[PDB]
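S.K.: Let me begin by handing over the structure; questions about it come next.
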Amino acid sequence: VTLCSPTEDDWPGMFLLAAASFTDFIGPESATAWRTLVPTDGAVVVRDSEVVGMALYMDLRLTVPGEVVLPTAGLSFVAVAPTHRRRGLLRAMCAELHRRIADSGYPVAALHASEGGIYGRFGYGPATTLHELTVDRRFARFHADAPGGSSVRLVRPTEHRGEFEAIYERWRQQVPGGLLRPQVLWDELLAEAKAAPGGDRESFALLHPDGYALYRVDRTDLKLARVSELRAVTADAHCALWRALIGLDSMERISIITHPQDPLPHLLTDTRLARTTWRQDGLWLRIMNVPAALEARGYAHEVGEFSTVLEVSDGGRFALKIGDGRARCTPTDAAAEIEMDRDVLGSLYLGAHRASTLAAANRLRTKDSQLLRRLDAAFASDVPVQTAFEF
Amino acid sequence: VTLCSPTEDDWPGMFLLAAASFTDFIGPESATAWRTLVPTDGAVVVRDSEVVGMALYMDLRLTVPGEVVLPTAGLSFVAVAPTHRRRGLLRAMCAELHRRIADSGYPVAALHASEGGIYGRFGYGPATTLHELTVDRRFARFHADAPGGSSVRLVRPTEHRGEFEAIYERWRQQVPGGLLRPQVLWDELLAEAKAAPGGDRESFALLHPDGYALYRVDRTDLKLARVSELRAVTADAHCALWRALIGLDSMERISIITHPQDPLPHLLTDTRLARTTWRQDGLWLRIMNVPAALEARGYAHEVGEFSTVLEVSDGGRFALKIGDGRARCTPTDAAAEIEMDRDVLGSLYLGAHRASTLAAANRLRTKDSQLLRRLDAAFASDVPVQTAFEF
Amino acid sequence: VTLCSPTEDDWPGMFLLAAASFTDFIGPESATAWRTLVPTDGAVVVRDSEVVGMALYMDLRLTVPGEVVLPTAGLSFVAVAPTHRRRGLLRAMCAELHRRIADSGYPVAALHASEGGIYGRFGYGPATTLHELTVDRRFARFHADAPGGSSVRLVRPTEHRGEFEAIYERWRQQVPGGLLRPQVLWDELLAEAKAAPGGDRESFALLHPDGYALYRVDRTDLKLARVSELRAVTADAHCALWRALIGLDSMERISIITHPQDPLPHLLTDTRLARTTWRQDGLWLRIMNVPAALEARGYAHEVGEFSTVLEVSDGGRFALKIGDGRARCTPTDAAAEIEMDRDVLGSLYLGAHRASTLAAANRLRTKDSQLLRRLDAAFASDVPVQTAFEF
Amino acid sequence: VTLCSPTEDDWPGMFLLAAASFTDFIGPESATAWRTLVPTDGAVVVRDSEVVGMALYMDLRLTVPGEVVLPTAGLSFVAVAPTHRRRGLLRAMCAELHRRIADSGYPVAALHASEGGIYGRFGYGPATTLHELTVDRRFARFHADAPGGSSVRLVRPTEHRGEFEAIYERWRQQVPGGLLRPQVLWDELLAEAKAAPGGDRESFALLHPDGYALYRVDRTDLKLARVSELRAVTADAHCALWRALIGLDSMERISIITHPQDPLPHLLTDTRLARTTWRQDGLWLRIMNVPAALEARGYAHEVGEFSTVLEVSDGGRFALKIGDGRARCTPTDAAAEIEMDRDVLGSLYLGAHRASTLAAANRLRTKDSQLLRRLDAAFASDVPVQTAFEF
Amino acid sequence: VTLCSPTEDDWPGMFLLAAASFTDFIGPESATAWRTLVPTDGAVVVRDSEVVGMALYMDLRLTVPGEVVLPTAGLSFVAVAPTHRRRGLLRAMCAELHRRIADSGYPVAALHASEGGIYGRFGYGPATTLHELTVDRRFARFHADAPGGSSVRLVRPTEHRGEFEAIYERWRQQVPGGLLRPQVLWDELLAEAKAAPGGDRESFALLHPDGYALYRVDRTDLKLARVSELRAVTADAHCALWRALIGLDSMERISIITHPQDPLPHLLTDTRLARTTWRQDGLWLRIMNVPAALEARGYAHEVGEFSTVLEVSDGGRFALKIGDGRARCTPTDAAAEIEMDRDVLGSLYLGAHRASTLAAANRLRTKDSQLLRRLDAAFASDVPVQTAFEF
Ligand SMILES: N=C(N)N/N=C/c1ccc(Cl)cc1
Ligand SMILES: N=C(N)N/N=C/c1ccc(Cl)cc1
Ligand SMILES: N=C(N)N/N=C/c1ccc(Cl)cc1
Ligand SMILES: N=C(N)N/N=C/c1ccc(Cl)cc1
Ligand SMILES: N=C(N)N/N=C/c1ccc(Cl)cc1
C-alpha cells in the first residue's frame, strides 16, 4: 500500500469507495461540484491498482467568537475499504493531511464525525451541538410578549436564491460556527429542493426581509414538516418565521435541527411543546496552531485581565494573557497552571463546552478553581454557537 | 363553592380527589407522611359537602447560587375535580396560597409542573432542566484521563441509610437546586427501594465515601437499568460510580435523569454513547419578594460592578447594583432599563436560562446589549444548577 | 388583502398554494383537468401580488333519496397561506362563494372536509359515512345462502373503460350520494391505475356484467389488497365480485372504504371476519334553499301524512307537509314545532343520521316525541346512502 | 375450460395473470428472458377466450450427492385466476405437465413453493432448507483459528461477470442443490445489481480468486447490509469474504440467506452473534422415476452393504441394494420393509432430512430400527446441501 | 481479594450478588433448594469483608450417546460484582473449580452460558441447540399418516407429579443431553406451575401414558400458549400431545423451545406452519478427561473400524481407535492426524455439531478428508441430542 495525491485516473476508484462507504453518497455529479472546494494537494489516496483508502480537505471560512473569520481545512470524504480495516490507513492519511494543512498555514481544521469515537485521538474535539426540536403545532400558542402577531411570504426556493444568499451571508459573518457557502453549495442546496420519484417531497420557503426557512413534508410521516434550514438575522424575523411554520395547519408536528440556545420554546405559552427529540456533536475542531487560534478569537469583556500558563499535550506550552476581550499567547517554559489534550481545546474554542465541565471529567487539569471560573467566562461566546451546514 | 383551610374531616375527600387526579398517587399512608411537611394554614380546599378543589405548600429549604439556603414554599397536591373545570378554582386557590406564602415571609415559592402551559400566568418560571442520558454500556470505554481505573461497594439501600443521608446533606448545601430532604422523605425513598408484586423490581445501591447511586432494572425492559438517584460530592466519586454502573454486564443500557452539565459524556472515549433521550423543565420558581431574593443569592465575581433599573411587571421597580458577587436592590421611580414578567425572573434566578436567550424571545426587554451581557454573566452559576427531588 | 375572481395570471400562484397546502396535491396537469368542472365565476382568490387564499366550486349532479338528481356546487381547493391564518380569509371566501352559489340557483352545496371542526359553522353537516372493512380472507368462507358459487373476469382497467362508465352511470342514478362522473374524472381515474416508480403498484379490475372492482396491492404491506372502488348494481354482482376478491390467494387481507350497510359481512359464515377498521364523515351538505331541497327529495311511503313547522336557524320558518313520499314546504309565521341549525338539516337530508339521534344531542329541538319518530321514518332512505368519489 | 399448450397469442394473457398473481412479478421483458429456458411443450394454459390458469417447467441441471448432475424439470409461473379457484385447475395443470415431464425422460422435477401446504399432495417434498443469519457486526470478532487475518477486492458487479460465472460454475458442480445458471440468468442477476428510483440501492461485490459476495444496503434499514449471494469454493475464500463483510463499519447488521451448516458462527469468538432470524423450505423435489433417481446419486461409503425393499405409495416397489457408495434399485413383488409417499423420498433425496426424523412423524414406516439407521447414514451427504437460486 | 470455599456467613453476601447479577434470580428460598445439589467444596467466593465474586458446581448425571450416564459438574451461580470487573476474578474462580472438579474425578463439566463469548476460552463448547417453534394453530392440519386421530387428559400439574417424574425418568435415560432431575427440582418446577399476582398465569398439563406437556398462556400475549416442557417417550405420545395442543381453540399460536430434529413440522400437511422463531446454544460441555469421556460414549455401528491420532490443545495426544460402536483412547507421542482446542471436542461430543462443519471454520485441523467423514459418522447420535433443563 502507498499514500499519494490522486491523479485524474484515481477519481472513478474514489467514487466507487465513496458509493460503498457513504449511504448518503451524493453521486459523481454532486461529488464533482464539492471537488471544486478541494485545493491542489488537498486529497490523499492509498492504493494496493485499486483505491483502498482516501481523505481530503476543502478550503472553508469559519466564523469564531468576536466575528473573526478563520481559514479552515474541512476534512471530508474519508473512507477505508472494508477489505483494508485495521492496517493503520486512517492514521497514515490523517498524519499526511495534517502535515499539509499545517504547512499550508491553516490555524484550524474541522469535520463532521460519522461516529463519536474516531476523531478525538487525532486532536479533534466536538465544538458545536445539534439540538432537534419537535413542536406539536396543534397546541402551539405564541406568548403575549412574542414579537409580531404579513411580513413572511410562502415562495418557491429556486425563484429567491439571491435573497437566501444575502440573508445567509449576513447570518454566517455574525454567528460562531458560521461557514461561507460558495456558489456550488447553493447550486447543490436548491437542486435538493426539488421532489424526487420515490424520494423526498417538494421543498417550500418562508421568506422574510431578515430571515428564511426551507421545509418539506416528511416522505413517510405526512403529518411531519421538517425544516432543513432556518436562518434569521433578527429576533423579529425568527418569531415571524415560526408564526408562519405553526400556521402549517395540515401538519401535526414541525421538526428542526437547531442549537441549544434556540429561543423558540420561550416564544410559546407552553415551553414544553418544543420537545428536544435528539442531540449530537455537530462540528469538530482540531486547533493546528494554538497561539494563532487563541489570539485570533475575541474573548468576554466582562472577565478582568488574567494571565496563566497553558500546556497542550504534544502541542506546546504558552503564557496566555486575556484582557479587554483579546488574548496574547507566547512560548514559555514556566510551570503549567492548566493542562489539556489538543481535542479539549477544540471543544472550548467556540464556547459550546464549559472548561469547568471538562475539568469535572479530568480532560482539563488545574489546581486553581478561580482560574477555571475565569477560563469559563473568558471562552464564553455572547452570540450562541450554531452549526452552518454539514460537509 | 367556598375556599377555606381544611379540617381533619376534609382529608378523606382530598385523598379521593388525589387518587382520581394523580395516576402516581402515593396512597393515603405516604400522603400522611408528606403531610407532616405542610404547615398549619398551608392547605386550601374548595367545597361545593364534597371536595372539588385543593392546593397546599410545604416548608422547604432551597440552595441558590453562592451556597445560600432560602426558606421556600413548595406548592403540591394541586387538583380541581373533573366536574368543576373552567370555574376559576385554580386561580382562586393560587391567589389565596400566594397571599398566605407572602404574609408568612417566604421569599420564593416553587413547584413541579404536571403541564408546561399552566403556571407561567401565576408568576412561575422553569428554573432547572431535567436531562435524561441513556448509555449503551456495551460500547462504553472510559477515557485515559478519566479518574480511577475498588472504592465503590454494591449494597442493600436499607442497610446504609445514614451514609446516603450524610452524602446527600453535603450535596444539597453545595448545589443550586439542592433541597433539604427531611426524615419522612428518607423513610418514603427507602420504602420505594423494595420490589412490589406486579410493580418495580428491587433497588440496589453503589456506595462510595463521597457519592452513591440507587438503581433498579426496568419492570418490562430487562436490559435497561434505571438510576433513580446519583449524588456525588467529588469528581472522583462521580467517575467511580459510573465505572461501577458501566460494569452492569447483564444490562445493554443505563438511563439516568440528570442535568445538562453532567460530565459523564466526557468520561468516555465516545461522548456520543451518552445519548440525550429526554429533556424537560424541572423545578419552577415564583419570586415572592424581588429585593429579598435578588439580594440573597451570590453573583459571579468575574463581571465588574454595574447598576441598572429592573421593573418586574406588577412586581415593582428596583435600582439593582451588582458588584463583588453581591447585589443591592432598592425601590426607585427612575426610568426602567430592563423589564420582564415575574416568571422570567424565576427562570434567570438559579442560572439555568440566559438573559440573552429570554431577550431574543422578547420575554425580557432592554435597549442596552452591554446590560444583557452583564446580566447573563452575573446571574450565571459556577456550580451547575441541578434538580434535587420531585415534590 | 382583496377577494376577487382569479385571472389566468393567478393560477400559478394558486398551484403553489395548492402544493404547499395539500400533501395529496394532484399536480398542475391533473388540477387543469379538474378545473374544466369549475364554472366561470366559480373561483375566488385573496391577494396581499401573491395568492394568500383561494376557494372554488365545481358543477356536480348529486342523487338524493327517490332517485332525484340535484345540481350541486362542490366546494374544493380551499386553502389559506400559513402566513395569513386567523385573518378571517376562509369566512370571507365562503361568504362570497355561498352568495354566488345561491344567486346561481344551486339548491345544495357539498364538500369533503380536511378536518371535522371547520365546516359546521358555515352550515355544512356530514351527510354520508365512510366505513373501512378489512377481511382476513384466509378464514373467509361464503354462507350457503350467498348468491353464486365464472361470471367475473380479471382485466386491465384501461381496456374496459366503456364497461366501467356504463356500470357506474347505472349505479350513481340509483344510489343517494351518487355523483355523475364526467369524462375528465374517468381520464384521471384510469391514469391512477398505472404503477408509479416509488409509488402505488399496478391496479387490476374484476369485471362483471352488473359490477366492477378496482384493486391494487398496498405499496409497503404486500399481503394487503386495497379495493379503490367497487360498484355493483345487483346483489349477484356484489357477491360474485367478493368471491373473486376472496380468491386473491397471495393476499392475507382485503380492505375497502364502503358504507355502513354493506352486506359483505352477511355473505360470510363468520360476519366478524369483515372488521370495521375505520369510520369517518364522507360528503358534507349545505342546504342553500330549504324549500327547494325538502320538496325535491322523495320520502318514505310507510309514514302517514303529517304536517309540522320547521324553523332553520337564520334559514327561515316553513309549514312542512309530508305524505305519499312527497313534501310541500311553504313560508309560515306559525309557531315552530322543530328547530335546528342549517348544518343539522344537511346531516338528515340523505338519510345517514337519525333525527332522534340529533335530538338526543339537542342539535334538533322539539317537544313532540311522536313528531321525532315521524321525521326519522320519513327522512329514512330505502336505498342505503353511499359516497361516490372524493372531490 | 380447456387445457392446451400456449400459442404466441396466449402470452399477453399469461403476463396479465402473472402481474395479478405474483407481487414480485419480474415484468414482460424479464419473463421473456426466463421463457428461453422453457422447452417446446413446456407450458400449459387453461382458457375459459381469456387465460384463467397457467403452469410451465424449465430445463435445469441439478447437482445431487456424489457430484452427479441430473436433468431436472423446474416448475414455475404456476397461477390460477382469483375468479377460477376451487375448480381443480391446478390439479389438471400439474397432471398434464407431470405426464409430459415423465414422457420426456426427466428423472426429477423441482419447484420453489409460494406456500407450504400445496405441493405435498402432487408428490413434492421440501429437499433444501433456507437459513437466514443476521450478524451484529459491531461485536463480531474472528477466532484465532479463523483462516486469514488483502485477498478480497471491493468491485462493481457488472465489471467482473466472467469471474463470478467461473466461481459459480465451480461451486454448482461441487454442491448438492447446485443449479447450472444459464447466460440469460446472469443477464437478469447483474441487471438487478443497479439501483432503482424508489427501489433497491446499488449492489457491490467482494471478489476473491475462489469466492464472491454480492450485497446491498437495505432500502429502509440503512444500518442493514443484505448479502444476496455468497459463493465460496474454499474455506479460505469463505472466511476472507466474511472478514471483508464484517469490515462494513457503517453497518450495524449483515444478513444472508444461507444453509444450516454454514460455518460462519464458528469463525467468531461469540457463535451467538450469528443469529438465526428465519428458516424455510427452499427447493422441493418430485422423484419422477424412483429407480433412475436412486441409482444416479452417490451414497455414504461409511455404511456397510445392505439390501431392503422400498415401496413408494403409487410409485412402485423396489429391491434396493446400497454398497460402496452406489445403489442398485430393481422391480420386486417381495414384501416391503420400508414404505413412504413419493414426497418423503424427495425430502430424503439430497440429504436435508433424516429418515429417522420422518419415521418419528410416521411419514416413513418400517419395523426395523437398524434399517432406519442405515438409511439415515447412506442418504447423508458429505457436502452440505445448499440452495442455488429461486426459480 | 482472596478466593476460598464459602462459610455459612458468606451466603447472604452471595444472595445479594445473585439478586444484583441475575434478573431471573429465583430468590433465597429457591436458591437454598438448588444449594442441596452443591457438594462440600463445590463453591468458591472472592472477598475484598463483602462478596465480590462467586462460582459453584452441582453434582449432575448427563446422558451421552449410547444411553451412558456420566457424572457431570454443572457450573452455575457464576457472578462478578460490577465494582470488580476486569480484575481476572472469573479466570481465578474457573481455574480453582476446574482443579477441584478434575481432582474429584468428573470426566465432564457443563453450563448454560449467559453470553456466547465468555466460556470458549475456558474449554467449554456449545453441545446442544435450542430451537423455538411457533405454530399458527388456526391453520394447523395433521397429515393423514400422522399417528392417532382420547388418550391425552387435561390435568392440574400438582395432582400428577408421580406420573411426570416416571415419564421424565424414562425420557432422560434414553436421550443424549438428558439430566437426572432430583426431588428438589420437581418441588421447584411444580411451584412455578402456580399463577403469581402480576406474574405468570396458571400452568396446565396434558398427560399421556408415555408423555406430558406443561403449558401456560403468555402474561401479555393472551393468544399465545407457551409449552414450558414436552417429554414424550414414544412417537404416538408426541403426536397425541400435539393434537391436544393444536386443540387449544382460544389460542392463535403455540410456542415451544425444542431441538432441531423435532418431528412436529412433518406431522402437519403444511410443514411451514411450524416456524423457527429462535435458535441458541443450549448446554455447553468442557471435557475434563479426554480418554475417559471418549471411551465412555457409544459410537455409530455403521462406520468401519478406524484408528487416528487426536491432539487436544493443552489437553494431550491420543491414539483413538473406534470400531463396533466403542472407542479406545490411549496416550501416544505419534504424529497428530487431527488437532482441535478442548472446546471443539465438547461441541462434537453429543453429536450436535459436525466435525466437517468445524473443520470448514478451521476449529478442527486434519489433512485427511476421509478421516473427517469417518469422525462425522462415528460421533453422530442415532437419538437426536436434546436439552433437559436450564441450570
Ligand atoms: N455532501 C456532504 N455532506 N459532504 N460532501 C463532501 C465532499 C467533499 C469533496 C468531494 Cl470530492 C465530495 C464530497
Ligand atoms: N410524592 C410527590 N411527588 N409529591 N407529593 C407531595 C405531597 C404533599 C402533601 C401531601 Cl398531603 C401529599 C403529597
Ligand atoms: N382531486 C381531488 N380530490 N380534488 N380536486 C379537486 C380540484 C378542483 C378544482 C381544481 Cl382547479 C383542482 C382540484
Ligand atoms: N424469477 C423467478 N423467480 N422465477 N421466474 C420464473 C419464470 C419462468 C418462466 C417464465 Cl415465462 C417467466 C418466469
Ligand atoms: N435456577 C437456575 N436456572 N439455576 N440455578 C442454579 C443454582 C445453583 C445453586 C444455587 Cl446455591 C442457586 C442456584
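Just so it is clear, chain E uses Swiss-Prot numbers, and the residues here are 3-50, 56-156, 161-402, in order.
Quick reminder: no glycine exception, Cβ is built from N, Cα and C everywhere.
Just lifted these from Swiss-Prot, have a look:
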type     : residues                                                                                            : note
BINDING  : E:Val85, E:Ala86, E:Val87, E:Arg93, E:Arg94, E:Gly95, E:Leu96, E:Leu97, E:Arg98, E:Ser121, E:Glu122 : acetyl-CoA binding site
MUTAGEN  : E:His119 to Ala                                                                                     : Decreases catalytic activity on AG substrates, leads to a change in the number of acetylated sites
MUTAGEN  : E:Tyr126 to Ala                                                                                     : Abolishes catalytic activity on AG substrates. Abolishes catalytic activity on HupB
ACT_SITE : E:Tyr126                                                                                            : active site, proton donor
MUTAGEN  : E:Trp197 to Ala                                                                                     : Abolishes catalytic activity on AG substrates
MUTAGEN  : E:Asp292 to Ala                                                                                     : Nearly abolishes catalytic activity on AG substrates
MUTAGEN  : E:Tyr310 to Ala                                                                                     : Nearly abolishes catalytic activity on AG substrates
ACT_SITE : E:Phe402                                                                                            : active site, proton acceptor
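On this model, are these features tucked inside or out on the surface, and what's nearby?
M.R.: Remark: E:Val87 (acetyl-CoA binding site) has E:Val59, E:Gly60, E:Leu96, E:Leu97 as non-local neighbours, by Cβ distance under 8 Å and separation of at least 6 in sequence.
DSSP assigns E:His119 (mutagenesis position) to a strand. Sequence-distant contacts of E:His119 (mutagenesis position), defined by Cβ-Cβ distance under 8 angstroms and a gap of at least six in the same chain, are E:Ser83, E:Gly293, E:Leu294, E:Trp295, E:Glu401, E:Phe402.
The Cβ of E:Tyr126 (mutagenesis position) has 24 neighbouring Cβ atoms from other residues within 10 Å, across all protein chains displayed. Secondary structure at E:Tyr126 (mutagenesis position), taken from DSSP and collapsed to helix, strand or coil, is helix.
Contacts of E:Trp197 (mutagenesis position) defined by a Cβ separation under 8 A and a same-chain sequence distance of 6+ are given as E:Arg172, E:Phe175, E:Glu176, in order along the sequence.
Long-range neighbours of E:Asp292 (mutagenesis position) (same chain, six or more residues apart, CB within less than 8 Å of its CB): E:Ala120, E:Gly123, E:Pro133, E:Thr135, E:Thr136, E:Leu137.
Annotation for E:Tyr310 (mutagenesis position): spatial neighbours E:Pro72, E:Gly73, E:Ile333, E:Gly336, E:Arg337, E:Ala338, E:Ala389, E:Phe390, criterion Cβ-Cβ under 8 Å with sequence separation of six or more. Reduced to three states, the DSSP call for E:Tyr310 (mutagenesis position) is coil.
A 10 Å cutoff on Cβ-Cβ distances gives E:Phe402 (active site, proton acceptor) a total of 18 other Cβ atoms nearby, all chains included.
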S.K.: In Å, rounded, how far does the Cα of E:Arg94 (acetyl-CoA binding site) sit from the Cα of E:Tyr126 (mutagenesis position)?
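M.R.: On Cα coordinates alone, these residues lie 17 Å apart.
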S.K.: Which recorded positions (E:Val85, E:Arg98, E:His119, E:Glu122, E:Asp292) come close to chain D, taking a Cβ gap under 8 Å as close?
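M.R.: Out of E:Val85, E:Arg98, E:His119, E:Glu122, E:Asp292, E:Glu122, E:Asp292 lie under 8 Å of chain D.
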S.K.: So if I take the recorded positions (E:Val85, E:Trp197, E:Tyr310, E:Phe402) and measure from each Cβ to the nearest atom of ligand 5, which come out below 6 Å?
M.R.: E:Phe402
S.K.: Can you tell me the CA-to-CA distance separating E:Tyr126 (mutagenesis position) and E:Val85 (acetyl-CoA binding site), as a whole number of Å?
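M.R.: Cα of E:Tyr126 (mutagenesis position) to Cα of E:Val85 (acetyl-CoA binding site) measures 12 Å after rounding.
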S.K.: Identify which of the binding-site residues E:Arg94, E:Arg98 has its Cβ surrounded by the largest number of other Cβ atoms within 10 Å, counting every protein chain shown.
M.R.: E:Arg94
S.K.: Three states by DSSP: which one describes E:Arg94 (acetyl-CoA binding site)?
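M.R.: Where E:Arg94 (acetyl-CoA binding site) sits, the three-state DSSP reduction gives coil.
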S.K.: DSSP secondary structure for E:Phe402 (active site, proton acceptor), reduced to helix/strand/coil, please.
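M.R.: Assignment for E:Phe402 (active site, proton acceptor) reads coil.
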S.K.: Using a Cβ-Cβ cut-off under 8 angstroms and a sequence gap of six or more, which residues of the chain neighbour E:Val85 (acetyl-CoA binding site)?
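M.R.: E:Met61, E:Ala62, E:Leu63, E:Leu97, E:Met100, E:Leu118 - these are the non-local Cβ neighbours of E:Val85 (acetyl-CoA binding site), listed in sequence order.
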S.K.: Checking the spread of the acetyl-CoA site as listed (E:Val85, E:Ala86, E:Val87, E:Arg93, E:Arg94, E:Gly95, E:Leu96, E:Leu97, E:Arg98, E:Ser121, E:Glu122): what is the longest Cα-Cα distance, in whole Å?
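M.R.: Among the residues the record ties to acetyl-CoA, max Cα distance equals 19 Å.
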